[PDB]
Amino acid sequence: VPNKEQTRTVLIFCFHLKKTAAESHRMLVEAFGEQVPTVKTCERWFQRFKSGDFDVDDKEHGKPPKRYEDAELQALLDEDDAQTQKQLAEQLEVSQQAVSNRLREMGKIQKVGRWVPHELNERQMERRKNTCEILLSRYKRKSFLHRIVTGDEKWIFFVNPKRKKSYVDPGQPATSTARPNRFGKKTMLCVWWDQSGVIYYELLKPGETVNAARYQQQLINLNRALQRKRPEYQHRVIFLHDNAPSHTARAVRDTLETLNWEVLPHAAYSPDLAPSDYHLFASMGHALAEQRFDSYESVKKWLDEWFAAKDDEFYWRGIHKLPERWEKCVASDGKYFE
Amino acid sequence: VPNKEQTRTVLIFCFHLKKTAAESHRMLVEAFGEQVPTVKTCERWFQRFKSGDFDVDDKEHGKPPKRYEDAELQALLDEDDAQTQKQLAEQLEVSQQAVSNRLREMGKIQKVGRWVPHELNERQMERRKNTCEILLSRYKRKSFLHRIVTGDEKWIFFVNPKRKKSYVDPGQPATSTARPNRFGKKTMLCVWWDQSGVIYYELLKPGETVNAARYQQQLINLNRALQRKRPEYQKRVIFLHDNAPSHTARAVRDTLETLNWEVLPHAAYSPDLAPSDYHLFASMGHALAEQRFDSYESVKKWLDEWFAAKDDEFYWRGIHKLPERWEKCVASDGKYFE
DNA sequence: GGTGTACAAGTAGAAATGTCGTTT
DNA sequence: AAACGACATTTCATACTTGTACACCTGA
DNA sequence: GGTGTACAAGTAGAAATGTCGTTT
DNA sequence: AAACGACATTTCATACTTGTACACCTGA
DNA sequence: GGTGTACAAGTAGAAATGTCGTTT
DNA sequence: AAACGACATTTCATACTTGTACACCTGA
Ligand SMILES: [Mn+2]
């Protein structure tokens, strides 16, 4: 019993025995029986053998012509990056499943885009670009991160749920989780740190506020802590903090200039330029997930142990990111680079 | 110039030509040089050939043993539906990447869990069960949804941006979307409806509260418009609304009383049980995406086009889902059903 | 609810053959 | 007998169709 | 900033097949 | 020469391993 | 975040006397 | 002494009006 590939094989053999198409065909018919290609099909193959080959495959058969070739659909994404298949479909005369396939065929894949801090304003942009521009220049004259003490303030929710993902067979419930309350128990952490470590931090008790007055207390307390912790700030201290309604007030301005600290220029709506946000907290967020301290002091034991178990260089890295981190902001002409 | 399979193909041929084993090797040598398998394999082949040769394949050869039974990685999931490969791997005593593949080798895929309105108390769970049980029971006796009228308030943020997702080559960047302001401008929509459509609705001026006293005023105005829009009730309106502290006041309960409306019992923390929520706003939830509202007059404008644009089918359907919900709520024991 | 995607199955052009009369 | 030349036939990966499964969103 | 999943390339047992001396 | 039978040797789809690239979260 | 209803705990009358007149 | 009426003065007893705390909407 034979096959149309195996058949071709035999004929390669029958050929290499110096045998004619005819005396080859009648072999086949006697070995296998009457259902076996035509003499004409043997003669056919013979001609191909005298050129020489293993015709492992047929050459590609006939096929429908493409209704839209690649470079066309590619030009649609070049217009607008993120349209839906249903929707490039309409522009291409073709169905949806149709579009899915070629997208799969091309190198393409869908990814969920990034969240950006806030909708920036054409001024607000020139304003960032500049600060970045200025600070960066002033950097290269003489590095000053070595001096720089920075700080911010972030909420610590008491329970931090996040949706659980389950490995299950298609069409089954994946493990579901109950919503986090928006108006739930939460403290408020404010921490100041420098390139070496964490200098001093307060944990404002549940339902707590930071007012022009409050901040000064902290500021002065920070310095109190600073004296003994960084033994000898020869080199004047450089203070980087967000333009909160509180920090921006004239009351505090006075309390700052009297400590004589330098305030580093800062841009509105720019947490992506502020070490505490994009590096220190960013770490913490991973570390806080699925966690729930039920007591205010459990938060403190956690914070205390967290900072203590942090590496030393981890902070350095954070702070030292700043320069090229600006070089980026300016390369965007005051955009959010991501 | 053969391989080991074209080799069985020639020996299947030479077999039928009544050539002996050692006979076909002589031919095999002169056709394809001294480059082929040994006599011994021909002999071997030939015994197979004598009683159903049918080499469909090399019959499966050796392999390393498995380390964990498929069904043993399974028992891990029966414990925790939602683990990470790294984490299973560990208990399996084996590599993440290893586990990665037994997951596609078995059926399993990964899906995100539901978010669920509340961590439900042992009691609150049966508070629900009952109320469902209860309503579902009178429904069994005779449908009464024909005269059930319901409402609930819900927020309409002025800007609501969705995170945009995009088709791009691997490692290329997505599209980025500017975060929503946690607390921008928002109007607060109070709406009431029955199986025939929206009865009445008000759109509260941004930052507008709804207090025991203000609610009554609405209720009344609702009823005022009810005798007009539904003259049917001149010839018992079942009111379905949530245990809101505003809707729950001594004053309101006593106001409602002398309107002579029956208030359907409605279990606390049960928004999946109240049509307004799971059906009306849910329809809205979608058609609000990417939308912007420059002024409060647009939101009026936008509300009407929508409300009037939906056919009675849509509403009737929404209310008529109630029984199959209660049916569910009951044999879930009051747990938010899937 | 409402949407978006990708599998599942269908329904349409050259090569590889087949048929048949012609050439050696 | 052997091979060819010029038709018609049959073969099958392809480019698309519709139908629809089912992940995930949506109101809380 | 940290973590989680899949693609890539590499490294470890019985069938297929080989070598040789026996048996007809 | 043809075949076997017994003992040694080569072969390959397998089941894991390192490497990884990369989509995403993370912080406002 | 909003709000409202129950049960505080704290800051606002109607009976206790207290001090006078009296007169005999 | 001994009465007993006016009416200031000093408690005890309810009608207040903030106050704490728990409930239910909900959702960075
Ligand atoms: Mn801040």
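Chain A residue numbers are taken from Swiss-Prot; in order, the displayed residues are 5-237, 241-345.
Recorded method for this deposit: X-ray crystallography, 3.2 Å.
Just so it is clear, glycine is given a Cβ too, placed from its N, Cα and C backbone atoms.
What Swiss-Prot records for this protein:
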{"type": "BINDING", "residues": "A:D156, A:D284", "note": "Mg(2+) 2 binding site"}
{"type": "BINDING", "residues": "A:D156, A:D249", "note": "Mg(2+) 1 binding site"}
{"type": "MUTAGEN", "residues": "A:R48 to Q", "note": "Loss of DNA binding; when associated with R-100"}
{"type": "MUTAGEN", "residues": "A:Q100 to R", "note": "Loss of DNA binding; when associated with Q-48"}
{"type": "MUTAGEN", "residues": "A:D284 to A", "note": "Loss of catalytic activity"}
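Note that 3 residues are not built between A:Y237 and A:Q241; their Cα atoms stand 6 Å apart. Ligand 1 lies under 6 Å from the Cβ of none of the mutagenesis positions A:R48, A:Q100, A:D284. Cβ neighbour density within 10 Å is lowest for A:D284 among the recorded positions A:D156, A:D249, A:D284. A:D249 (Mg(2+) 1 binding site) and A:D284 (mutagenesis position) are 10 Å apart (CA-CA, integer value). Looking only at the recorded positions A:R48, A:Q100, A:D249, the one with its C-alpha closest to A:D156 (Mg(2+) 2 binding site) is A:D249. Spatially close to A:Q100 (mutagenesis position) yet at least six residues away along the chain are A:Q89, A:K90, A:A93, judged by Cβ distances under 8 angstroms.
If you take the Cα of A:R48 (mutagenesis position) and the Cα of A:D249 (Mg(2+) 1 binding site), they are about 83 angstrom apart, rounded to a whole number. Under the three-state DSSP scheme, A:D156 (Mg(2+) 2 binding site) falls in the strand class. Cβ neighbour count for A:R48 (mutagenesis position) (all protein chains, 10 Å cutoff from its Cβ): 13. Under the DSSP three-state reduction, A:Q100 (mutagenesis position) is assigned to helix.
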